[PDB]
Amino acid sequence: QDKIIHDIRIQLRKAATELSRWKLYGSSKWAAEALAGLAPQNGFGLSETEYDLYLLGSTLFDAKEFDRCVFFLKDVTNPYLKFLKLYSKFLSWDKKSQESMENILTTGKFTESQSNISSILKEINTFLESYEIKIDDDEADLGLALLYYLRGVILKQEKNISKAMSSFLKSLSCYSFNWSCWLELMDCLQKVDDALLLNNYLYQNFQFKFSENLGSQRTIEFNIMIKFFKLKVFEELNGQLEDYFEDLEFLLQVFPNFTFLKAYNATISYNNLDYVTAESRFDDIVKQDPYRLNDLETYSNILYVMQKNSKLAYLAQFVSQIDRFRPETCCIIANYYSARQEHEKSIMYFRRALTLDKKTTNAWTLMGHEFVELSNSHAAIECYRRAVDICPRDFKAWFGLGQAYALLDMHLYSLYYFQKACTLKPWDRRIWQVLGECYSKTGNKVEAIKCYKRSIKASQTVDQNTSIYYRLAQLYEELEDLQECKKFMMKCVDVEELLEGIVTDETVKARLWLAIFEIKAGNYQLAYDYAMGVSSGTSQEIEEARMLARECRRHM
Amino acid sequence: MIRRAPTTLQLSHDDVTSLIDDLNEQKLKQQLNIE
Amino acid sequence: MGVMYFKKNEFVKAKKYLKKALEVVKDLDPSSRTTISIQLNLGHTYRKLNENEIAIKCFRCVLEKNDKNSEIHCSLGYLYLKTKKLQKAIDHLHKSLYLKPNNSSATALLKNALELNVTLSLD
């Protein structure tokens, strides 16, 4: 610490004010909020005849008259005053840019297209090409980073991810400590192997512009939010972690009582399915900052699994009391309706919350689940698709399509959707088993076993492995490996001893076939032993087991 | 004076069906070698 | 003239004249149904010539120039299906069917992709 924390305070004071000055609400809110957690330098290149336009531009933007800003700044040659017009021009297009099929579900009404941004991207390219100083060397300043950032997000609109990464990393090099810039970089991954490749790029190829930044910040490893970059990437997708634990500890010592860290740290527990510890971590945040509402839907999601409806209802009352039209509030209230088995009304509140951001967290998927319980099976699959298009990194979105297509007769489409989610979260025990179950329809028995055997290893607890052992024998029965059927079917009989003789229906089928198999093999005494082992189940199996017992005694 | 869209052609049905048939040939013969 | 020589199944002079046309119009006509059409036709001629390598790149640059087009996506899926890159072509097929409703040939190609995925046992 020592001067390191002090140097952060001064530069973070900057990133709080200029970002808020040039109408970047999202980035400035994190930085300004970071001052409170942390334990008037003014300057810009502008002229008096041009300074009025900034006041003219800024105050109209605050009054939300978006379109008039473009006209009043029609001919501006300032390096970064041009950015506010194009930024306003971009949002003016975006509000009317709703895809027809997503809109139908978005509202339920059931009733020039994109060339504008094509001009916007060309306008940025023409300006930078004709601008005096490029990004190279120690030139450029804070304003030029915003242009590249605005350029990058527009490229992402046309699904130009490959060039989008180059633009964003170029912008971050010129100016760092901009949080909104890194959020758009997250959606550009949609893969696991590229993260380490990008990590290699940051460690070796990437370099900072020390001219704008302060001391001890040009270096990548003394930087404080490069740790924030590493925290965010390794929680959206685990993969293989590098210095994740060590770097997390250092950032915790600094930034005391920082709510965002605690919410992220607590969210890690939910991703680890440690529900009991997650609530305690969530609860402390509520006491400290009752009026912070961000990522409170995760709190509602954990309470949904525990089904503590009494606490959840009060949670919904508290959130809705102070604000009634934020996306997390309607999402929490809508999640409440799922607890009351009123899945038919939960759609309306998810519908309302979706219109608020239309790029949310996994609220599209929760919208899809409520249709499944209604048995629409057609709104849900289309609703699931939209979550894929927005965030292709969502496990639940891919899994929803595969599960829904499993109910549909055509199981062919379920293989591909399950395969993508398999790469995203290979650690889950269910997905491998479900993939194998649907893959048995393919008739390629060899690959299911490789999938089936990995399901068994990933299933942890042996008791739940009893059901899938029987699935193994049936597939081996389709091949000339009846001996292999017996040995795994023998294993589930052994698990009965481990599970204190639950003698469930799964082992009832296991016991009768082995007795029949050993009778076919001439082992009457051995088959007679399992004959009395089926002492419970349905009537037919009791009678069938007795005929086997009677037959074995005759042969001895 | 105005120009309409110039003539452009896409994948026909005949050629795509021929490629489908070929794909079935090399997805039919290789499992015989495996078996 | 290039489409003419493509219709007669010559596949050589068509490519030559179309390359001449694009090299004439490299500087100008960045958008507006001229560069897209000429580049798509040259890629289409290359697919017919079985030179799929330059075809992937030219279709990719056309796609990054303009995203909303079912024909370009269908042809790129066809190109990938010519090789063995089914993982990177099925997504294109699904997006192409998303853009345009029927796409019967695209539906057939996607279905065959499903049988291919079913047959294969990649780790």
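Shown for chain A, in order and in Swiss-Prot numbering: 6-44, 75-146, 182-626.
How was it done? The header gives electron microscopy, 4.9 Å.
Keep in mind that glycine also has a Cβ here, set from the backbone N, Cα and C atoms.
For the mutagenesis experiment A:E85 to K, the note given by Swiss-Prot reads: In CDC23-51; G2/M cell cycle arrest at 37 degrees Celsius. In Swiss-Prot, the entry for mutagenesis A:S93 to F states: In CDC23-52; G2/M cell cycle arrest at 37 degrees Celsius. The structure shown retains the original residue. The note that Swiss-Prot attaches to the published mutagenesis A:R103 to Q is: In CDC23-40; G2/M cell cycle arrest at 37 degrees Celsius; when associated with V-573. Swiss-Prot gives this note for the published mutagenesis A:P114 to L: In CDC23-53; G2/M cell cycle arrest at 37 degrees Celsius. One entry in Swiss-Prot concerns the mutagenesis experiment A:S123 to N. Its note says: In CDC23-6; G2/M cell cycle arrest at 36 degrees Celsius. According to Swiss-Prot, the mutagenesis experiment A:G213 to D carries the following note: In CDC23-47; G2/M cell cycle arrest at 37 degrees Celsius; when associated with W-583. Listed in Swiss-Prot as a mutagenesis experiment, A:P326 to L is described as follows: In CDC23-49; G2/M cell cycle arrest at 37 degrees Celsius; when associated with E-306. Here the residue is the original one, but Swiss-Prot notes a mutagenesis experiment at this spot, A:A404 to T: In CDC23-39; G2/M cell cycle arrest at 37 degrees Celsius. Experimental mutagenesis at this site is recorded by Swiss-Prot as A:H439 to R, annotated: In CDC23-2; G2/M cell cycle arrest at 36 degrees Celsius. The note that Swiss-Prot attaches to the published mutagenesis A:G472 to D is: In CDC23-1; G2/M cell cycle arrest at 36 degrees Celsius. Quoted from Swiss-Prot, the note on the mutagenesis of A:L485 to F is: In CDC23-56; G2/M cell cycle arrest at 37 degrees Celsius. Quoted from Swiss-Prot, the note attached to the mutagenesis of A:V573 to I states: In CDC23-40; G2/M cell cycle arrest at 37 degrees Celsius; when associated with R-103.
What Swiss-Prot annotates, mapped onto the structure for a quick look.
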residue	record	DSSP class
A:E85	mutagenesis position	helix
A:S93	mutagenesis position	helix
A:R103	mutagenesis position	helix
A:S123	mutagenesis position	helix
A:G213	mutagenesis position	helix
A:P326	mutagenesis position	coil
A:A404	mutagenesis position	helix
A:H439	mutagenesis position	helix
A:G472	mutagenesis position	helix
A:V573	mutagenesis position	coil
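Every protein chain shown contributes to the tally, and the Cβ of A:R103 (mutagenesis position) ends up with 15 other Cβ atoms within 10 Å. Long-range neighbours of A:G472 (mutagenesis position) (same chain, six or more residues apart, CB within less than 8 Å of its CB): A:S484, A:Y487, A:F488, A:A491, A:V504, A:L505, A:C508.
For A:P326 (mutagenesis position), the number of other Cβ atoms no farther than 10 Å from its own Cβ, over all displayed protein chains, is 10. A:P114 (mutagenesis position) has a Cβ environment of 20 other Cβ atoms inside 10 Å. Take the Cα of A:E85 (mutagenesis position) and measure to each of the mutagenesis positions A:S93, A:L485, A:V573: the nearest one is A:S93. DSSP assigns A:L485 (mutagenesis position) to a helix in the three-state reduction. Proximity to chain C, defined as a CB-CB distance below 8 A, holds for A:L485 out of the mutagenesis positions A:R103, A:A404, A:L485. Note on proximity: of the mutagenesis positions A:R103, A:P114, A:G213, A:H439, the one nearest A:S93 (mutagenesis position) is A:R103, by Cα distance. Cβ neighbour density within 10 Å is lowest for A:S93 among the mutagenesis positions A:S93, A:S123. Using A:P114 (mutagenesis position) as the reference Cα, a 10 A cut-off selects none from the mutagenesis positions A:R103, A:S123, A:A404. Of the candidate mutagenesis positions, A:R103, A:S123, A:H439, A:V573, the one lying closest to A:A404 (mutagenesis position) when CA atoms are compared is A:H439.
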